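Inspection log for the structure reproduced underneath, given as structure tokens.
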There are 2 protein chains.
Amino acid sequence: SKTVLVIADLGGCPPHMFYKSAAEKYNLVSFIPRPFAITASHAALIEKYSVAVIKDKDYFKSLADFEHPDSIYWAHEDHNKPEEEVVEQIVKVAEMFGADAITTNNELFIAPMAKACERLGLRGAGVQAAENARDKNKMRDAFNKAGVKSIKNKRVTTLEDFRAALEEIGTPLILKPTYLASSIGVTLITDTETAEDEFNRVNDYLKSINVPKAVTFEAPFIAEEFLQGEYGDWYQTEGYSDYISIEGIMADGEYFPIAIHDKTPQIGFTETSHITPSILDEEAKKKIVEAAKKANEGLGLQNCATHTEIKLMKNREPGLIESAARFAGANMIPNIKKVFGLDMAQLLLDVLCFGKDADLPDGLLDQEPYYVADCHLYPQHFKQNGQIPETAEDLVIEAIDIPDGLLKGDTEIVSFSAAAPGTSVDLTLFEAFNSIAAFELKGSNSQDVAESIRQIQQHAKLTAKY
Amino acid sequence: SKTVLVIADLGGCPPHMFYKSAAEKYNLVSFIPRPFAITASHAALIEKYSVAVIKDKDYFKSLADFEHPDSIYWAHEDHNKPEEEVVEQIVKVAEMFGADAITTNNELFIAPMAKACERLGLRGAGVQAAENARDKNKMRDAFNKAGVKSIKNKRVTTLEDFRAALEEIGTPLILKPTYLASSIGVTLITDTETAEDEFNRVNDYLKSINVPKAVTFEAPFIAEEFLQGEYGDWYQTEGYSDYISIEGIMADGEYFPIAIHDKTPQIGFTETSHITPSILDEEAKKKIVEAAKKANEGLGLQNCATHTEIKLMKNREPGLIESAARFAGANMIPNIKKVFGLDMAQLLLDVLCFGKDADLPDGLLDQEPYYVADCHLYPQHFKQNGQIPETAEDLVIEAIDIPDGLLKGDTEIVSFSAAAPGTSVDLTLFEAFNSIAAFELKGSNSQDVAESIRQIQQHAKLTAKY
Ligand SMILES: Nc1ncnc2c1ncn2[C@@H]1O[C@H](COP(=O)(O)OP(=O)(O)O)[C@@H](O)[C@H]1O
Ligand SMILES: Nc1ncnc2c1ncn2[C@@H]1O[C@H](COP(=O)(O)OP(=O)(O)O)[C@@H](O)[C@H]1O
Ligand SMILES: [Mg+2]
Ligand SMILES: [Mg+2]
Ligand SMILES: [Mg+2]
Ligand SMILES: [Mg+2]
């Protein structure tokens, strides 16, 4: 048999699939470096499917530190431990249990996990490649080197640094952190000269969030070109957006594409829905693939899952927004299984343990029996039909209801879940920590699923305290 | 700090106290040799309070072996692994986590745990002493040697072996297994000569239950004198029974008594209630102590908790029924904490880790603010007011209700729990796998608590399908 070590923490392939998928085929062992990062339902899936579990004991100081929260937007809690230490912890756990492989669904641990794998002679992302995938400046340089759509980009520390960039890069302009997630601090520029009395506010805002002491950024911000979208050169119907993600496996340095996902449009920069698989035509998908191939091999990644965001630009130029050496979040990975029957968690484990003896698809998965959409509603969506006032520093919610007749064609609601009756929702916090409803749709016609979603976003009834 | 390894399985100090008590003061690590022995609520308390958990992985063959039952009467499941193997497993886990101590609440693991502790140089029961406490014949010989009430006793294998015993020991006569728990096969003899066409039925019945492959019995049965009780030489009021248990800690070979428990009377040989602490007078308790001191030092036990059952015989002779080198079961250990504020789980851990530097009471705990009673109702109790027919191979239950006005004096019901509406109860199974209700009473007058219990057993309303 084979023993897989999982560094268990937030994001990526969700726990409700990951542990069962892994334990089906492997002896699963869990390391939990951040016990506070672990929801109650998460802990329960860890304990249920792992033959062994270790938590970093330094975290527990009283009995109440043994409490599991119901939900965690982000680990807003100091992890004051340098990278070399994390690596050591991982190596130690892997040796204690004779791990044949190490994976993680959490970005924060990708770098250190690569280092341990190399030291242990196990398959991994590759030490340098993981560095590249974790510093945005290094990720950019590598992409340019790899020959995918190349754009201007400067490291940014001060405002004195901000001037030289704004002047060079121009409008539209993106400035964002080198190391963080959930699009925090990621700032847009359509006005030309307010940027300054607006860079100095988002310079501070990065000093309230928390990451571990183990993610190296050689400069705090990057500035680079905003990738302009051109919806009409790509999609043939309304309902999607001008970006996509594609999911893949890297095996032995080679990129294997699995599935591309369509999106419904964002709100600000918060994502709303992921549709499995894309309706995009085969030529378009071939360009998307080709670009993710170059990007990811361009990082040097060896053995890992990938999640790559690509902006659909004019002339069908695919523009690399970002790639990570871990599974997509939300429900994308489960939905790939439901549609095609392929379990990408298992597939990656087969790669970590057996290399190209794993059964990797030859090209994107095809012959989808139907489309599955992973969708979320947010407060903004309702404020986007009036339901919320613009002074309303909070609101409380009793029910969210989907009237009948919104579904187009054979679309169908598979599941739906609303936030708890009496739920306190402060409306001066980011929306991507603020999903107040969640639904899945199935259907054999993509444009209608997509349209059915627009309709739910429009007409779903909130009942709440104004 | 200090790392305690718990071999987690059934019985003893119940999980709802043990893990929280241990984790309060120690870094707790759990080994689970029998994952099937672990209820859902148990697993959840393990994962919540342990900094590390290992399960014996050989048990998992499909995904469904990862299911936790709600309740487990007994681990009716083959554990085909010889003692030397268990020992090895325990030693390996203790080394993997640098355990400073090992404990268990489950009798089946006492012998092997002593061996590992000795090999590891950690405090324990003592290898021979644990053997003595686990083979009933060896426990008897040791008690006789120790000078506590001595009685006739022969090893029994066949019926040819049964003849020589019955003739020597006489009526009343007890014959029971050397190695099992919950009073299975424990058989009474008031008739003189039916015993034979009744020994040959209870010879077979031991071959349906299961124990691990790691408990040595050099003869399958023992026969010995039934210890006759004489209630009236001990208690001054009605309501108790003619046996007691006493709870203690062995530290460095010396017995430290903690608390004696009264009982309400049994049904068959199933226990009904445990009252913390005994109302027995100080001379009576001094005899009880003195007898448990000799018994337990007589076993040679070094470092462990003890639970010792003593029969209250005529002339105030305390008769040793049995002693185990682990905590009492049911809720006796929690109730000791509630009454006196002493946490005996912690106290034992302090002994395992620090020896007589622990804070051991000097004599039984006194100054009880009040009595707490841990009580259970069974089917028989209701069949003991008609509620069940004598053909009724099963019954289903909707509610069990305590009418008002049954409580005497300032007695009070603290908690009460009935079996689930629609619960299937086969009435050709042992009653001590069959608790269908559970209550706790508090009160400052013992005789009334005891009497309040009799009244609940009498008059509690069942509503069920006849
Ligand atoms: N350079 C860019 N050009 C266009 N859109 C971007 C750019 N960077 C970020 N975005 C938008 O914001 C989202 C978050 O970007 P990303 O850099 O992936 O931040 P995060 O790490 O928080 O996901 C992207 O999916 C994209 O829609
Ligand atoms: N030798 C005995 N004399 C009197 N009663 C006994 C004897 N052995 C067992 N019993 C009764 O049956 C119960 C179970 O006995 P024990 O030997 O402790 O079996 P178990 O290991 O199942 O608890 C005792 O608490 C006692 O009430
Ligand atoms: Mg990201
Ligand atoms: Mg991103
Ligand atoms: Mg017993
Ligand atoms: Mg007993």
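The chain as shown is numbered from 1 upward.
This deposition comes from X-ray crystallography, 2.3 Å.
Heads up, the Cβ atoms here are built off N, Cα and C, so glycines get one too.
Here Swiss-Prot describes A:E107 to A (Swiss-Prot position 109) as a published mutagenesis experiment; the accompanying note says: Loss of ligase activity. Shown in sequence order, A:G11, A:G12, A:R134, A:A181, A:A324, A:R326 are the residues of the chain, 6+ apart in sequence, with a C-beta less than 8 angstroms from the C-beta of A:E107 (mutagenesis position). DSSP classifies A:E107 (mutagenesis position) as helix under the three-state reduction.
Annotation comment: Swiss-Prot describes A:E107, A:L180, A:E322 as Mg(2+) 1 binding site, evidence class experimental evidence.
Classification of A:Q266 (ATP binding site) by DSSP places it in coil, neither helical nor stranded. Look at Swiss-Prot and you will find A:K136, A:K176, A:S182, A:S183, A:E224, A:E225, A:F226, A:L227, A:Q266 tagged as ATP binding site.
For the mutagenesis experiment A:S182 to A (Swiss-Prot position 184), the note given by Swiss-Prot reads: Almost no effect on catalytic efficiency. Residue density at A:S182 (mutagenesis position): 17 other Cβ atoms are found within 10 A of its Cβ, drawing on all protein chains shown.
Sequence-distant neighbours of A:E271 (mutagenesis position): residues of the same chain at least 6 apart with a C-beta under 8 Å from its C-beta are A:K263, A:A330, A:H376, A:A432. For the recorded site, A:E271 (mutagenesis position), the DSSP three-state label reads coil. According to Swiss-Prot, the mutagenesis experiment A:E271 to A (Swiss-Prot position 273) carries this note: Loss of ligase activity.
Here A:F327 (substrate binding site) comes close to A:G12, A:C13, A:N105, A:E247, A:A305, A:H307, A:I333, A:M344, A:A345, A:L348: these same-chain residues lie at least six apart in sequence, with C-beta atoms under 8 angstroms from its C-beta. Sequence annotations record features per position, and here Swiss-Prot assigns substrate binding site to A:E271, A:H307, A:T308, A:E309, A:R326, A:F327, A:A328, A:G329.
Annotation of the mutagenesis experiment A:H307 to R (Swiss-Prot position 309) in Swiss-Prot: Loss of ligase activity.
The feature Mg(2+) 2 binding site is assigned by Swiss-Prot to A:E309, A:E322. Cβ neighbours of A:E309 (substrate binding site) (same chain, under 8 Å, six or more residues apart in sequence): A:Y243, A:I244, A:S245, A:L320, A:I321, A:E322, A:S323. Under the three-state DSSP scheme, A:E309 (substrate binding site) falls in the strand class.
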Which same-chain residues, if any, lie at least 6 apart from A:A328 (substrate binding site) yet have Cβ under 8 Å of it: A:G12, A:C13, A:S245, A:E247, A:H261, A:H274, A:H307
Between A:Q266 (ATP binding site) and A:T308 (substrate binding site): CA-CA distance (Å): 17
Mg(2+) 1 site shell beyond A:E107, A:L180, A:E322, criterion: Cβ within 8 Å of Cβ centroid: A:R134, A:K136, A:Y179, A:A181, A:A324
Nearest of the binding-site residues (A:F226, A:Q266, A:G329) to A:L180 (Mg(2+) 1 binding site), judged by Cα-Cα distance: A:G329
For A:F226 (ATP binding site): intrachain residues, at least 6 apart, with Cβ closer than 8 Å: A:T171, A:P172, A:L173, A:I174, A:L188, A:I189
Among the ATP-binding set A:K136, A:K176, A:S182, A:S183, A:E224, A:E225, A:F226, A:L227, A:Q266, as the record gives it, the longest Cα-Cα distance in Å: 22
Three-class DSSP secondary structure - A:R326 (substrate binding site): coil
Secondary-structure category, per DSSP, in which A:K136 (ATP binding site) falls: helix
Pairwise CA distance, A:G329 (substrate binding site) versus A:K136 (ATP binding site), rounded so that it is a whole Å: 19
Contacting recorded positions, sequence order - A:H307, A:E309, A:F327, A:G329 vs ligand 1, Cβ under 6 Å: A:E309
Listed in sequence order, residues with CB under 8 A of A:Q266 (ATP binding site) and six or more positions away: A:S241, A:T272
